[PDB]
There are 2 protein chains.
Amino acid sequence: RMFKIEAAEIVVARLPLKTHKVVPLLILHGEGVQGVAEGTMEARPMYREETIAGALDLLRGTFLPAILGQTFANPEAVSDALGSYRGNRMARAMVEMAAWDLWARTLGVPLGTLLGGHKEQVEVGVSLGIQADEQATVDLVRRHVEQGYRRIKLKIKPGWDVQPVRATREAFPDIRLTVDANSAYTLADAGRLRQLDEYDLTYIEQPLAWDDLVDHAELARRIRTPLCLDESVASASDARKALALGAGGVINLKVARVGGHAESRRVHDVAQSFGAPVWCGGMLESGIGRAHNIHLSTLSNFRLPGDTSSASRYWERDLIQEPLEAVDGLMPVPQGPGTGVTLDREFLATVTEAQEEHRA
Amino acid sequence: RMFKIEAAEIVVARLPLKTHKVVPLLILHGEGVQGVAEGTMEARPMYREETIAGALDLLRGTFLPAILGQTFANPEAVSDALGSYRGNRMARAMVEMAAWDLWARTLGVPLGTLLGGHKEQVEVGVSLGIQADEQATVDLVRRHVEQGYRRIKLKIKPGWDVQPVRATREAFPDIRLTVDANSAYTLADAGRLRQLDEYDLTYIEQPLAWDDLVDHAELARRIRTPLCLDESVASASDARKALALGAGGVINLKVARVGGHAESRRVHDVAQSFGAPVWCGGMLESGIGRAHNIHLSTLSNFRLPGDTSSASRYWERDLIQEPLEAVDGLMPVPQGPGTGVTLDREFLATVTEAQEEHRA
């Protein structure tokens, strides 16, 4: 039956990395259980347009007042209550995703299960930064291949693209190899990007403007390597437009970017209806966001590996009690209701910069 | 020659409506003069995605530190110095537009002149809300026609659209008439919107999603009335994409929405290059924003009337010393350097709710 959201906490942690990262958490309380979600906006608008100051003000001043004391059938009804307001998808996602966790826990069911997934483990890839030269690139790839990762992603940029890809493909003829072009290119670079085609990359991620689909569709006509969209797909209708325009053939699906789990499943399903795969992108999440990502990744059109690698690669100590550690390129789905992970409140207290509680 | 920005003030006013609206102001100081601009973001993301809390945090924590104590050749150099942060165009516009005012005032030249305009007055229209019935619409339109406004814009919604338009057009066969469809339709509503075609509206403004171009292009194929885009054109490249897609034939150009005067001139010029007119949108501004709008509106492709009506329509008392009143649908360009208007500091102080100063 229905759930009443009785209280909310906003906790902002400064979590030591392996320099610190600010981790905004929302905790929703109702029906004797709690749901937790993690914001993926940054202090400044670098990856996309939202900021921690904007998002937290929107939460405390608008979204939480709208839902506190109210009773809902499901997370879709919670989202619907916020539909008047424009954009701010990652702020919306904090509420929506915490509501999924809460709802799932009222039923005692794993989150991925409720979303329709039935995988017990999910495939993971690795992301490599720019290295100094070809051999250093190949050495690091070799390490990660031996660790069992199921996809290799190389960061590239103008002046450093064909070289690391060529060297890697020569050393590893059969691996799943991709690149992240980081919106660093223009249509004038089509000829250079076309030189990647002979190395059979699975995709090139968002080479042109972060918010573009139209020019990506033109680029896709000029080169044979598939394009993968990231920042430019923030909704299921964006996904439809991207795929129908031919802007790309793959989507990097980040759950918070699109406004949460329900909209992410819609993106996933739109992509599947086009016979295009999605994969789970990463945003340097604490164990809360990482567990949400793992559960979403259990859906069947997550057919390429995700950025949900081991938590220990990022954090000295994570904010949850449960270790999220991949083995041989496979991350287990953490057991239990909802996300299947649990805040370590004593440790969280030691790294809390600010907290607040809200009621109706 | 070059100008050094020595100080910045952020002043937020709570200005009584003729219940209130928040007016965020940025004042830049340098070379013995000052430039002033007005933010068009709201407390909550209703018209678009930015908020006052997000914008002001971006100003004080990022943009102002980037420019304070620095010397610049022109407003374009100021914009360049803000860096590659994504979105947040209205926050950027506060800085950019204040820099235009400051720069113009170091030269002693009217702002519109520097942007390339040479009109001494600009044509203006008005926008009317939904009224109780057909006769109430006609009566209200008559009042405004009898003031000489050069375009009447009617708000419409399902299913109050054909009725007010038909009644108005029958009473006024020769007036310039438009509608604001307020993102209240989807492609499912094409046949109903087509019924507006016989009434010779100049355009239907943003009938579909606030952030869409692709669906608008489909809708434009199905009805003969031109579409006008507002929320979905936030840059010159968006304007190019919109016009090349056939998403609209007219653009509502809001200076802050696109990131300020230089980008607005670019949008204006892109539109002109496609044979599409622009007109100057309004955001219920104080005299600061209104004066900026009037100056921009002097450019030659502002070929349809702007939402830039009299200040006394909105405020019992404005934040500037000078009147901004239109007569017979013509708004004079306020004389003087820069925007040609001057803060009434004594009055502003009585309605200030927040004030801060920043230096290098």
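Going by Swiss-Prot, the residues shown for chain A are 6-23, 34-375, listed in order.
Including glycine, each Cβ sits where the backbone N, Cα and C put it.
Per Swiss-Prot, these features apply:
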| type | residues | note |
| --- | --- | --- |
| MUTAGEN | A:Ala68 to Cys | No change in activity; when associated with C-72 |
| MUTAGEN | A:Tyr100 to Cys | Loss of activity; when associated with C-60 |
| MUTAGEN | A:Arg120 to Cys | Loss of activity; when associated with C-48 |
| BINDING | A:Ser142, A:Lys168, A:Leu169, A:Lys170, A:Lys269, A:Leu299 | N-acetyl-L-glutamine binding site |
| MUTAGEN | A:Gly163 to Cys | Loss of activity; when associated with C-343 |
| ACT_SITE | A:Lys170 | active site, proton donor |
| BINDING | A:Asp195, A:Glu220, A:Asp245 | Mg(2+) binding site |
| MUTAGEN | A:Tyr218 to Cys | Retains 35% of wild-type activity |
| ACT_SITE | A:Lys269 | active site, proton acceptor |
| MUTAGEN | A:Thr313 to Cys | Retains 93% of wild-type activity; when associated with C-127 |
| MUTAGEN | A:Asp343 to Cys | Loss of activity; when associated with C-163 |
Self-check item: DSSP state at A:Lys170 (N-acetyl-L-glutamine binding site), helix/strand/coil
Solution: strand
Practice problem: Given the recorded positions A:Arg120, A:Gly163, A:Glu220, state which is nearest to A:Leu169 (N-acetyl-L-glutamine binding site) when distance is taken between Cα atoms. | Solution: A:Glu220
Quiz item: Which whole number of Å separates the Cα atoms at either end of the 10-residue gap, A:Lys23 and A:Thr34?
Solution: 7
Quiz prompt | For A:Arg120 (mutagenesis position), the one of A:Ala68, A:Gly163, A:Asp195, A:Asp245, A:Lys269 that lies nearest, given that the recorded positions are compared by Cα | solution = A:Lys269
Quiz item: Near A:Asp343 (mutagenesis position), which of the recorded positions A:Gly163, A:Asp195, A:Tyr218, A:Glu220, A:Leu299, A:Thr313 can be found within 10 Å, Cα to Cα?
Solution: A:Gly163
Exercise. List which of the recorded positions A:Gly163, A:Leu169, A:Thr313, A:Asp343 have a Cβ under 8 Å from any Cβ of chain B, in sequence order, or say none.
Key: none
Practice problem: Taking the Cβ of A:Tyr218 (mutagenesis position) as the reference point, list residues of the same chain whose Cβ is under 8 angstroms away and which are at least six residues distant in sequence. | Solution: A:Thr193, A:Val194, A:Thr240, A:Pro241, A:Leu242, A:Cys243, A:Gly263, A:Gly264, A:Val265
Exercise. Tell me the Cβ neighbour count for A:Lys269 (N-acetyl-L-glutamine binding site), meaning other Cβ atoms within 10 Å of its Cβ, over all protein chains shown.
Key: 27
Quiz item: Using DSSP and three states only, what is A:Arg120 (mutagenesis position)?
Solution: helix
